[PDB]
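Trainee: Pasting a structure here, questions to come.
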Amino acid sequence: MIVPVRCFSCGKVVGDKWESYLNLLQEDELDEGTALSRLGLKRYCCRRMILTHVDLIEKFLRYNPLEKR
Amino acid sequence: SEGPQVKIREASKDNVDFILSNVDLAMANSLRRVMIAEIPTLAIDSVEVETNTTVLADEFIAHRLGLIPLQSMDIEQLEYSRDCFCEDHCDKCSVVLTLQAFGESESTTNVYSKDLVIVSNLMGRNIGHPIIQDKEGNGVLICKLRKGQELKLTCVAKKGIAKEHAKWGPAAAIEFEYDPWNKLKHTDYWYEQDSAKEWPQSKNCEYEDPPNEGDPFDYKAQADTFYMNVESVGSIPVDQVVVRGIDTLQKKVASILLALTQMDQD
Amino acid sequence: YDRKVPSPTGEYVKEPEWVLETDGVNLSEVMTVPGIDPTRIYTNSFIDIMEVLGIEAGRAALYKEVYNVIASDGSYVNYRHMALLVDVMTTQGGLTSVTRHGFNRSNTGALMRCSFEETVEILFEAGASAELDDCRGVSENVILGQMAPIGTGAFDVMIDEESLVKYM
Amino acid sequence: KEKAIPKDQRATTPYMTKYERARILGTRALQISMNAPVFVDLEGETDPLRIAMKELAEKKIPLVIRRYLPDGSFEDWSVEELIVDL
Amino acid sequence: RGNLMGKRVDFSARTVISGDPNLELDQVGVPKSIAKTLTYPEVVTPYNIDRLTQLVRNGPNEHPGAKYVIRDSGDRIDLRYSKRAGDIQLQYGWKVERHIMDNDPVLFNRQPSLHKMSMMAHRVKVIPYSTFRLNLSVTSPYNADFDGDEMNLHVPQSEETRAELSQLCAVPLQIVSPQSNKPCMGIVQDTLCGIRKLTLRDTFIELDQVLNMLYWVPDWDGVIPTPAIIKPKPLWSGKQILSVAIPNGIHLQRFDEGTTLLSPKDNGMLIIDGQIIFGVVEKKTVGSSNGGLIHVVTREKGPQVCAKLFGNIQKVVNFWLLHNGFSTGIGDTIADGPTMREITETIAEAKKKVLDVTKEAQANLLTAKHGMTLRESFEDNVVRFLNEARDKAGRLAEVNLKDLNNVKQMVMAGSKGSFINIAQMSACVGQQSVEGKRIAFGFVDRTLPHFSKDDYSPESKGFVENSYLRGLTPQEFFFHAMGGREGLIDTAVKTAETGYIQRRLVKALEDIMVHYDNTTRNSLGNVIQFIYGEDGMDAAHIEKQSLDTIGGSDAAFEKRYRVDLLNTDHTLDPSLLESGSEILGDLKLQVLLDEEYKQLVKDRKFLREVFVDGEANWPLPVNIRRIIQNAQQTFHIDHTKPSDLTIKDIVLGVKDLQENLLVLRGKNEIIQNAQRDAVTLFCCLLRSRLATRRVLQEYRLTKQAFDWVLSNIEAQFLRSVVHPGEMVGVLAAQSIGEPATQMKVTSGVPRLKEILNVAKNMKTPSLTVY
Amino acid sequence: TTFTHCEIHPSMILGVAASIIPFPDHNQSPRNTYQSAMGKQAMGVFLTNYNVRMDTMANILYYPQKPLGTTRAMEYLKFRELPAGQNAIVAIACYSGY
Amino acid sequence: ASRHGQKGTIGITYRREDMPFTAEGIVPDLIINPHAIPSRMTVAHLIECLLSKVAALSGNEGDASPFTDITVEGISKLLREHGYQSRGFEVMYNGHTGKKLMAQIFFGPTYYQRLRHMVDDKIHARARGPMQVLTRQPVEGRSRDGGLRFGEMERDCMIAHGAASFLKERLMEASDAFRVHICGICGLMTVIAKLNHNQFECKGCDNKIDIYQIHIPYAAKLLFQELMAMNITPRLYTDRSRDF
Amino acid sequence: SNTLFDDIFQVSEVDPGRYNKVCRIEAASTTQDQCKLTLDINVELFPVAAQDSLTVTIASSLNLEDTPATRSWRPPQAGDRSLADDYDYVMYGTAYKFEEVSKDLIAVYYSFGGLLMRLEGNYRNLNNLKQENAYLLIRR
Amino acid sequence: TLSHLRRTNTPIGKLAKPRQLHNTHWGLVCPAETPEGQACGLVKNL
Amino acid sequence: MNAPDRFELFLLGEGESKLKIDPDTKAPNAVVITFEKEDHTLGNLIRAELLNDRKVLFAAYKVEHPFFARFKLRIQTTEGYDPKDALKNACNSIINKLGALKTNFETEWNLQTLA
Ligand SMILES: [Mg+2]
Ligand SMILES: [Zn+2]
Ligand SMILES: [Zn+2]
Ligand SMILES: [Zn+2]
């Protein structure tokens, strides 16, 4: 749903690069591979972690909250 | 001092690359294994949820919190909860963090690791602070909230080793190679037409001379001159990762010796 | 076809012979045609072999058919199993099928025969005929929940006082 | 008792069968587990099955097998005189 | 059927199964929760009072523990809710229901459970997790894998059933199946590949790894074998290390095509005194095959020794392959450019031949093969050409494959795959057939809406020219899918029909048993066979042996068997025995030899009358060749010095051993005749093997070795006799039904059905006339 | 030279389940059938409103990932929006016999 | 299971320090036996692994549509452009010792699916439990602590093994076992037994000293009572009347 | 102990076959015209080429002084003296067959852990080879 | 869910083999998606 | 659920000792040492260092089951040399070698600039 905190294979921290990856794709008009390389993800285990992630939390946030406060 | 040799090729805050020469294969493998699975580290272990109106589950958030890397430079000054004399936890064996996030804005608000606030007495130690390793100054994207949603929880972090759970692992990928030219014939290279042309040359090949191209196979040679590269998640400095791996291995061997002496007495 | 006939020297050699394969079976009429070898004619249908040559010949043909079916896939089974099956099928003088109209119509106890098929009909017939079941079968002993006379139950274990007195 | 064949004309195999051995061992193990007198010296044993196996090896089981025939007759064979070769 | 013949039972467990290479053959891993749930009632005795008291104190929440305590009055106490009064005092004769501990025998089964080897007894091993764990070598009898399969476990509740389970249904006792008198278990998958890779001549192991491999063998004596190569570096061969797991005294010889003692291809097998001399170990040696290492070990040393062999081989090979490695990838299915060119040219030539035959048929100059229509003959020729094209392309690809190819390694070791698999993955999928015929014209005069009407080309009628590596074109994909659908439907329908057939056969032959008079009778007492199997032997003790008298030429028979002391044409060399100087010119010994030769000639005539085809290899109870080899290797026959045997001794020993070969023990003429007829054939084999010339010239046996051979033959024959009380009816029904599940004229399941049900009218009646 | 129609794309002969298999033309057909059957038992995200639906049983993968090797047909099946599986680093080897 | 018919269960779990590793430090998240490839001829699995490796390295989505121009040779060339062996083989090291494996391992990403079948949802054992009202046998269904079925095939296998005592124990002690009183005159089990008063009576036969007790399955008792309802008289007798 | 056989052979040819570390060499005796040797050699540790002369010896033991699974093999110790010190290639194996080729020609088959040797020669030259284990020593 | 919404069924005295994949099925029902049990070939997917 | 607690891998249980040494009757001067809550990390290192001793004839280690975190080490030395003393020597060699390596790594690291 949300970006994983750690890479499954090796344990590198990748949960702090989702916003940077999206910003590189949108504002900088960079390709996915170039953005992944620029973010410091060298091993394809982390490259797939960030490349194949699907952000379903954005869709889940479209529903009105069940409980208010 | 005339024992194992070390030559650092590249040193950084996240990766340390070195050549470990005049050492045994068993020793090098044990070093990497200990650096992967037996270096103590501080990580969130228990979470109590006071309010959770998020679209995510409590166990989901707890797992994400437990995977956050925390500073563990002074971990040796902390005590194991199992070995501490306290009911549940105290300042001598645990660190308490608090997270409070509210959707005060119409747009989506992101809850990061920087929002965790330490409410325990660190006693002048250097542990507990979440690691920030990005330009923007935020940390791990723990969660997202919309307007009207609140996340309130308290985390208790205890020291442990990656053998118990991977979240305590302070070391990322460890490059480990030896004999890049296959001079010991420890591998039979799979090939279709030419193995040399079909198998790319490792970057470490520049540090060893190529085969003499006609010399007899050396049956007296033994593995040595290992090329290693340790990557750290940021919990502790990479040089500290290596030093504490060696320390842990030494302590384990010393424990074996001490147990042997204890049995000798009886 | 290739058949191994002993050579005049003494060795076994293969020689070619002409064999006629026919669709349809008229064994009695074909066997009397001059020129053929009546002592080697064979039929796929073991029923005709049984009717023309006898129950023993039908037994042999049935075993041959079963062996052919088993070995067509390349599998091998010990002779005695197929021999026992064919002997059971031919033990009453005719070709007894393995269906409810064959072995299930014998006199082997209502409690045993009803366990296969036509349970209620068999039980009603037994009640009408006042059948007596000796409970010699595994099915009967299983229904009654008592040790069947098979394997470890095919004998009675008794105590030996003659040896008890001398074992001290 | 016309169904009891005299010992002088027994025609059954003189070798104990696998089923006979299994039942003898099980029965003797049950008796031992129910606190039965053991006629063999024990060098240290707690399993009734192992004790029964020792008794069978030394031919000290006071049991006789009554082998039945399809006609209803039977033959009595002592465990001591039955050969255990399987 | 739903509540009496079968019913729900207690003291049972079910869960997913897994493979544990570190578990013995008969060991089964049981989850701790299942162990804590299942209980065994143990009677309190002076030998276990303290242990049972400790378990009771432990209680039902700690393994090992106890759940109930039953007093001599029959009342039951739940240890839960009972601790209020403290620990109970145990008394003799009480029962403590305690958790199933290690080494407890339990019955392990897998449905459908089509044969007796699918339900065997295992020893419990309490392990951490939520899955049963079983040795890999016992998967074949269960017909089970680890894709999600479940197996049932049953716990006996009495000492009698416990002993019966451990003495009749134990896994080691079921190694040699009676269905095909060959082992039913063997090395499989990873271990079958690893042993083949380890036994290669190029496999050498250094000291450090050799020590660990040796220590991995539980029964290793502790003696380090001398390395094959001493200088300039100590290196041990894979054969040398593997020989440690084989028990001493085992001899095995097998010759493959072109095999010689100087085996240049390292094929065949030769093991002497438990040491592998030469030959790569593969499925033919450690697999579940007739005459293999498993068969020899289980028939010579015993089922327990064979079970230990399984574990030793698995452990050593698993360690070696763990530290060696083995994989497979896309590169293994790729052939070089020249081979692909040759394959393409072969397929093109086959297609050209198909075009030529099609053109001739369209010109009407083709004559129909006799007994078939023109179209049928044309289709037969086309199918033959295309099938031969696929076979040739597969042969080319396999020849091109190198020794380092992983798929080739698997195929050579016999672990998995085959020539058809290699050809389809690398060269050509081939012709697709539905109902044994090419793809029919589903549309009007065409197969798909992409060809022209009345098209008979291979690509139009379903010939997949491409391979899986290349990929199938859409039309080939559809035709291949049609074939696969045919296969799936056949699988389902045949499963159902075979299940029904197996039930019918078992119900028909359930009540047949061998009685103490060796007769096979049903519940009614009716005699089915006057002696089981017409020989009185048990299938598990039958082995294939060659009859040396039926075969061979007359000159060979005369040379091998005839011995003469008067003439000098077939004289016996005086150096073969210590009395060869005074044996010449003796009429008493001459008449004895004449009688022996006359009996041998009569035996040859009878054998040729019985086996008209002249086949000499038939299943027989006792393996005389192994007995002779064991005698030779045990007594260290000199092979040069003359033996002390005498012709009188040899002849009389064989003759009187024929008397000790007893199957029926009646003391009347009828039973005596039956006894003679029961062993007439085995007597023929015995006489053929233990001949005077054969013994003195070929075997060089000594007096002591000959006596030992006779005694061992008698013991083996007496052990091979069928045990009274065996349910041969159920055994035969299962043995005939189990192959049916895996199953011009009708064959297979339809023909088996037509046989079991006496059909008045069959599909394809036929006559064979000579 | 008498064609009257042309296929839009042969890959459209497959169904919903069979359109997830990558390179199905390189596979034996029974394996394709098995995968078609099994893909309906893989965990994913059946709907985005599982937090408001009350079904008897439901399974939701923590971190769904879209396949690295995708098929053009899946774009219309929304496999990249609600994926059922993960991209695991797989090695084909005989390591320990387990 | 993967997307190619390759389904399997987790035999065992290993930590990162015990898993094999490459020179790059990448460890496998899953290991499958090579022997599953040849017989099943799932070349699509290998091609998908190679394509996924290339896609992960280059930052793209692999085009795995069935009928296209993509070929293994092209994927291999692309992979070799990234500094990896063209066929995806990599040199690996043993995690226990660190020595290079003699053979090279096919290593790469692959799409795997978690199926609905979990061992924790199937594991169940029973020593004793509730019995059904009708047959007084163990109840069906693992959710209700039910037992397993010892069917006709299991009975036949045990008969072949010759374990008569085990068969009897399974059918009686591990399942319904009922004691009934039968009259010696009539085999009918219509004997009223006042066990507390130690009295027995078979009204109709006018006897009180000719009663026997037998142990039979409750299913057998139910069958006999049903036959009695259907007017059939199964009379149980403890002595033989005809010779063999 | 003592040399059971010794000779000098001229390697007629070497065949690597399908193996990468083991090669089969055919050689004939330099002094006897009726003596030939076929031997499997680990060429990775002792390469052999055509037209090479090899001194071949077969002994019952490696200890110098005569001493006519025996004992647990142990790594060589410093200062240990044995026949192996005088040669380059040493193997240990067992004889598994003696075959009569002609009236006076006898062949002995040896197996060194899967590496096969066949020594064919006269009966008066191969009379000291027994059905037992032996060491094979090769010196270039 | 998509496959279930696009499933079809065929009720099986008839003299034919409806379980086979006919040629006319091309482009109309999936040639590979079908149950492996007793419904193999009777349940089709568009 | 029957998954054992993860701390069982390294934490020693009640009534359990780190080392369990028993004589081996298979050969003279041979001993078997069971290491509890230990794995290949120590097994391989200790065995490799033992193999370097000239007075050690046999040194091997094995892990019977990966489920349990314990391994067995078989050591056989020459006559007159105690296997216990051999193990002590190997452990001391390991400690000294590791200390030297640590000092070398520290001195080398102090010479860098980027970190
Ligand atoms: Mg399965
Ligand atoms: Zn990673
Ligand atoms: Zn504390
Ligand atoms: Zn009455």
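Numbering starts at 1 and runs along the chain as it is shown here.
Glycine too: its Cβ is placed from the backbone N, Cα and C atoms.
In case it's useful when we look at the structure, here is the feature table from Swiss-Prot:
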BINDING   B:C84, B:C86, B:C90, B:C93  Zn(2+) binding site
MUTAGEN   B:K7 to E (Swiss-Prot position 9)  Transcript termination readthrough
VARIANT   B:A28 to D (Swiss-Prot position 30)  In mutant RPB3-1
Trainee: Measuring Cα to Cα, tell me the gap between B:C84 (Zn(2+) binding site) and B:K7 (mutagenesis position) in whole angstrom.
Mentor: 41
Trainee: List the residues in the vicinity of the Zn(2+) site, defined as same-chain residues other than B:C84, B:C86, B:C90, B:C93 with C-beta within 8 angstroms of the site's C-beta centre.
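Mentor: For the Zn(2+) site the neighbour list reads B:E79, B:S81, B:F85, B:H89, B:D91, B:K92, B:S94.
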Trainee: Work out how many Å separate B:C93 (Zn(2+) binding site) and B:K7 (mutagenesis position) at their Cα atoms, rounded off.
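Mentor: Here the two Cα atoms are 37 Å apart.
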Trainee: Looking only at B:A28, B:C84, B:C86, B:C90, B:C93, the recorded positions on record, which one has the least crowded Cβ, with the fewest other Cβ atoms within 10 Å?
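Mentor: Per-residue Cβ counts within 10 Å for the recorded positions B:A28, B:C84, B:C86, B:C90, B:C93 bottom out at B:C86.
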Trainee: Whole-number answer please: how many Å between the C-alpha atoms of B:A28 (variant position) and B:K7 (mutagenesis position)?
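Mentor: B:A28 (variant position) and B:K7 (mutagenesis position) have their Cα atoms 14 Å apart.
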Trainee: Rounded to a whole angstrom, what is the C-alpha distance between B:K7 (mutagenesis position) and B:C90 (Zn(2+) binding site)?
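Mentor: Between the alpha carbons of B:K7 (mutagenesis position) and B:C90 (Zn(2+) binding site) there are 43 Å.
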Trainee: Any idea what DSSP makes of B:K7 (mutagenesis position), helix, strand or coil?
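Mentor: Note: B:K7 (mutagenesis position) is in a strand by DSSP.
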Trainee: So which of these recorded positions, B:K7, B:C84, B:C90, B:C93, get their C-beta under 8 angstroms from chain I?
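Mentor: Answer, by Cβ distance to chain I: none.
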Trainee: Check B:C90 (Zn(2+) binding site) against DSSP and tell me helix, strand or coil, would you?
Mentor: coil
Trainee: At a CB cut-off of under 8 A, do any of the recorded positions B:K7, B:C84, B:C86, B:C90, B:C93 come close to chain G? List them or say none.
Mentor: none
Trainee: Count the other Cβ atoms sitting within 10 Å of the Cβ of B:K7 (mutagenesis position), across every protein chain shown.
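Mentor: Excluding its own Cβ, the number within 10 Å is 14.
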